Amino acid sequence: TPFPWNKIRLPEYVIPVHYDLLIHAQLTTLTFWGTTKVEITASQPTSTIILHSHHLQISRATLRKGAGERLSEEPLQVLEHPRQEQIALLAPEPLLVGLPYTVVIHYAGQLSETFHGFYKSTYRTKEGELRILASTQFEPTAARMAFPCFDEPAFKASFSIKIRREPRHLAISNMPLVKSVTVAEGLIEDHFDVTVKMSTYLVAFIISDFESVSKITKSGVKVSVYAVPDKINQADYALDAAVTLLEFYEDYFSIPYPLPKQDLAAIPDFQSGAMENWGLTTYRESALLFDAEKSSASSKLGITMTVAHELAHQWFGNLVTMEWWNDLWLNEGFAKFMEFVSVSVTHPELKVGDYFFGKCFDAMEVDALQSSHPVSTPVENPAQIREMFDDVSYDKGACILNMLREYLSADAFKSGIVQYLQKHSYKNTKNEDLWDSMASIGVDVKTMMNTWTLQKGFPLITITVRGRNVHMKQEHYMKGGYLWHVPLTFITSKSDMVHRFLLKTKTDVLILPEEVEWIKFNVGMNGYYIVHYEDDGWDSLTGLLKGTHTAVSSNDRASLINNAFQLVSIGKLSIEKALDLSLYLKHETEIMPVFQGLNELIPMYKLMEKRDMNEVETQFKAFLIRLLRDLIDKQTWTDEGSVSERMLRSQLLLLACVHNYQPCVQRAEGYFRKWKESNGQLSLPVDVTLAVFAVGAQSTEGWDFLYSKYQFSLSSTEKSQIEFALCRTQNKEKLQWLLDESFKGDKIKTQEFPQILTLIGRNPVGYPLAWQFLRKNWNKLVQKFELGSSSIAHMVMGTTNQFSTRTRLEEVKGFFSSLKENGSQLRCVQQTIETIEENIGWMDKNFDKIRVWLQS
Ligand SMILES: C[C@@H]1C[C@H](O)[C@@]2(C)C(C(=O)O)=CCC[C@@H]2[C@@]1(C)CCc1ccoc1
Ligand SMILES: [Zn+2]
């Protein structure tokens, strides 16, 4: 019997309006049963209903028309197309156009052993008892694994969820609990209130023994944090942050949060960082739970930013949703950007605005490659859709929005946002909808923003100065007929006011009022472009950084460091001139230019570590330590100062210890010895813990001691610090053990496996083990994490993108091409191949130049 539908996309003439979802999960057998009742209307006659279903055993399907006395039921025959993840329901007669019908489906499934669908999560009590819970993760296409549905984001509907569970367990879902009814078999049926109209991917439900803490907003919304009983005392910070941020967004968008409550649940097993399910946001425990004594400043910042991200989605994603995954950036670019807007207001002591440009540089890494994609690009299958959750949708999306906001001004941008959110509330949007909204306040918005969303990559802006005449040229930046509307900014030696010039053409000229000593484009790195200066331009700017680096802001200094090294890669600046510029860092004090320096310089020796280059690698590492030696030496071994001072300290001490800087190694050995002799009871400053643990794990006794403390820790920061330290061992049997254990999920959870694999991929002796492990265990890793997931992308890049020989390039090409449909077409594979090709060319051109430069 042939399947009566040949497309991946569903027919668009059968529309759902409301779902009634009844779910019973048996935690003892890992089996679940459901009854789905979906109210539908057909716009054209059909005897066939096509919908999504994946790994669900359908026992019965019926078609209802009317209610009570005037009720009719009809049996529905079921056909399956597993590859398209569809089912076809066959009625004995055609459906009458425009009349409401209810499709009733009874089914069963097994709780997923992955991190998606309706899945199993476990933890151990401090007494060592194993506890099992069931949670959901549906974005993008996994709602169809928990209940049959029209599983595309434009098929919005209301949802009335009912959960049957044991009296000893708690169930939570998107909406408040309205009633709990005693049913047969000693079960309780929880009835949750009907949701607002929303996408299937936002449905959520959890059956657990979680504890909770709550606080009410000024608008009367009940905000709650849920977590395992042993960790609920770490919920207070996120609870306070969530209340403040929810109030900020309501005030800012002038659109109230529409639900009576908002829950934030810390899940013991979670693949991504968090998920924005409407009324039930979910998080990795490390992304939500703060320990005032053991958590790092970076973890505290991470929690604040993640809560800000998920809450921004309540408007940008939930209330207004992209029509299709090709426009995922409308959700992700906005939520990423709003983290910075919201936290800059709510937590001005975190100084987050100063860190934003770092996201743009992250996007530029991928976007400089031929294998990048436009922000808005076609996608069809689930693996392609998952590939949209990447630095282009998130970081480039946020960066082009930041660039647009600076161009329009914050108030005109805000008016545009509010108009957009109001007009498209409970509906779906495409790119043109956003431009139309922004332009209704912005005459050039549509033409300009189409250049930034429909073309991959970014421009190189070349500056040539002839007296008062500033010549500008744009061209597509490509590693080794594109045209943008570029909102340029600049400052000069005569004016620190931010000047604006819209470059709509290949070339243009601006006439300065008077001649200047220097000009610097892309003020504060607020623009998604790079800049090259002709003639003595780079010598001049190098001179400025070396004489009066304070003449330009910390972010302007970071932008110069980054652009100089990006220009080496396209042969516009020599490696010697970029390295000469980096020498100014001997007097740098600020976190962003110091970190930008490390971001450009560390990858160079990471390439050398994987080659026969011991001498140059050692001299390069010695140069790096000598360059930052005064700054390293000034660091106190405490938790004193601002969040930026704490993060700078932690990374400087770790860098010094990793590269065997003796004053820091001897001090770290001392703290470790003292900490170990006290049986880990003595408190170490959190800021020095990474360095201290990395040093301590270099001995068998130290590694074993760290591992013994890991099993009992309730702190996410401490566990992450121990995992990092353990992965830095140069004992291959211990590195193999870490890969084996985290892969199995026994002693170390599988949610840690992608980071562990990358850390070992970066280990100077362990890198062959990580690449070999990925190849050997590929199928099981794909089954666990999914083809196209950001996790698989990070595992691919993390084990191969630091290779720089033709032999390594063929190993990568050969391996991934052998996978056929199970990974040969992954975008991350094309990206890593292109990265290795660039590494080969860069090393062949510059290795000897660096060798000579280091001797001089
Ligand atoms: C992400 C890095 C990975 C890198 O493999 C690593 C582990 C490193 C090494 O392997 O040599 C030495 C210093 C720390 C560094 C980092 C964690 C931190 C870099 C850093 C800090 C501040 O700005 C950049
Ligand atoms: Zn998001």
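Here chain A follows Swiss-Prot, giving residues 45-485, 514-552, 560-935 in order.
Method of determination (from the header): X-ray crystallography, 1.7 Å.
The backbone N, Cα and C atoms fix where each Cβ goes, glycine too.
Sequence-distant contacts (6 or more apart, same chain, Cβ under 8 Å) of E183 (substrate binding site) comprise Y245, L246, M319. Marked as substrate binding site by Swiss-Prot: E183, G317, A318, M319, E320, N321.
Sequence annotations record features per position, and here Swiss-Prot assigns Zn(2+) binding site to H353, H357, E376. Taken residue by residue with DSSP, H357 (Zn(2+) binding site) is part of a helix.
The active site, proton acceptor annotation in Swiss-Prot covers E354 and rests on sequence analysis. Taking the Cβ of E354 (active site, proton acceptor) as centre and 10 Å as the limit, one finds 27 other Cβ atoms among all the protein chains shown.
The DSSP secondary structure for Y438 (mutagenesis position) is helix. As a published mutagenesis entry, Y438 to F appears in Swiss-Prot alongside the note: Loss of enzyme activity.
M319 (substrate binding site) falls within a strand when secondary structure is assigned with DSSP.
According to DSSP, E183 (substrate binding site) is assigned to coil rather than to any helix or strand. It is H357, among the binding-site residues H353, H357, whose Cβ has the fewest other Cβ atoms within 10 Å in the structure shown. The distance from the Cα of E376 (Zn(2+) binding site) to the Cα of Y438 (mutagenesis position) comes to 5 Å.
Listed in sequence order, the residues of the same chain lying 6 or more apart from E320 (substrate binding site) and placing their CB within less than 8 Å of its CB are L246, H353, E354, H357, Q358, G361, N362, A379.
Candidate recorded positions: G317, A318, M319, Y438. Not one of them has a Cβ under 6 Å from ligand 2. One thing to note is that 7 residues go unmodelled from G552 to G560, and the Cα atoms at each side are 18 Å apart.
Of all the binding-site residues listed here (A318, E376), the one with the fewest other CB atoms within 10 A of its own CB is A318. All protein chains included, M319 (substrate binding site) registers 24 other Cβ atoms within 10 Å of its own Cβ.
The two recorded residues, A318 (substrate binding site) and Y438 (mutagenesis position), show a Cα separation of 14 Å.
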